[PDB]
Amino acid sequence: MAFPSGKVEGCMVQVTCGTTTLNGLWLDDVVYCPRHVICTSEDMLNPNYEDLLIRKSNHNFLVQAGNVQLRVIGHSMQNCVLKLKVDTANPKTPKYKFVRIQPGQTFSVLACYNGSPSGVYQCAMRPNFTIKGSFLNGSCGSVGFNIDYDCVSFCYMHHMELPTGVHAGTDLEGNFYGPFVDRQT
Ligand SMILES: *[C@H](O)[C@H](C[C@@H]1CCNC1=O)NC(=O)[C@H](CC(C)C)NC(=O)OCc1ccccc1
């Protein structure tokens, strides 16, 4: 059984850089999202993320909370996630923590597209660090979480689909679960 999603729905935004759009997680005044948002389609083959990072400015990122655009005032990279500092703190930020889960553990996923929540379901982390998700194009940045009383424990951010149809992603510090890397290879 999935957890109720209301506390997490209020944290989802859309992030666009160039023609790449995915989802971000807005907590306090930081938006967390997968770093491959800064890739064009050609970059995705063998990205040099350090080089792409230098060439971006704050105004290259478009962050929207529904119809409201949020101004980006800084950005940094932490492992495989980008952290965009915005000028507005999310007034719906729940009590939360970032946790790294173990194979065998379950968590709920709020699947989102264009910054808008679409569905909620339960997943399990397999021994090879993959999950059998229901993720389509545009789902990157969707998060996995558990609820402990009133505290939302975020444990997964979605990045990619593997050839066999299963899914891989990172914790919220941007470290992959398993030996994968964020390149379309
Ligand atoms: C981000 O929205 C997207 C999610 C994928 C697309 C298909 N289903 C998903 O879960 N991720 C990517 O496009 C990712 C980007 C790299 C720079 C990591 N590449 C990826 O998952 O491989 C391309 C692919 C597309 C469709 C089916 C299988 C693989």
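The numbers used for chain A are those of Swiss-Prot, and the residues that appear cover 3269-3453, in sequence.
Looking at the header, which is where the method is noted, we find X-ray crystallography, 1.8 Å.
Backbone N, Cα and C atoms are what each Cβ position is placed from, and that goes for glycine too.
Counting only same-chain residues at least 6 apart in sequence, those with a Cβ under 8 Å from the Cβ of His3304 (active site, for 3CL-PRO activity) are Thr3288, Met3312, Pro3315, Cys3408, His3427, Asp3450. Residues or ranges marked as active site, for 3CL-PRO activity by Swiss-Prot on the basis of experimental evidence: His3304 (among others).
Under the heading active site, for 3CL-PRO activity, Swiss-Prot lists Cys3408 (among others), citing experimental evidence as support.
For the naturally occurring variant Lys3353 to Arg, Swiss-Prot gives the following note: In strain: Beta/B.1.351. Annotation note: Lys3353 (variant position) sits in a strand segment as assigned by DSSP. For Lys3353 (variant position), the same-chain residues that are 6 or more apart in sequence and have a Cβ closer than 8 Å to its Cβ are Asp3297, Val3298, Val3340, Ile3341, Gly3342, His3343, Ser3344.
Record note (Swiss-Prot) on the natural variant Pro3395 to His: In strain: Omicron/BA.1, Omicron/BA.2, Omicron/BA.2.12.1, Omicron/BA.2.75, Omicron/BA.4, Omicron/BA.5, Omicron/BQ.1.1, Omicron/XBB.1.5, Omicron/EG.5.1. Annotation for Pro3395 (variant position): same-chain Cβ neighbours under 8 Å, separated by at least 6 residues, are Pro3371, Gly3372.
Under 6 Å, Cβ to nearest atom of ligand 1: this is the test, and of the recorded positions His3304, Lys3353, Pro3395 it is passed by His3304. Within 10 Å of the C-beta of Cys3408 (active site, for 3CL-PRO activity) there are 24 other C-beta atoms, taking all protein chains into account.
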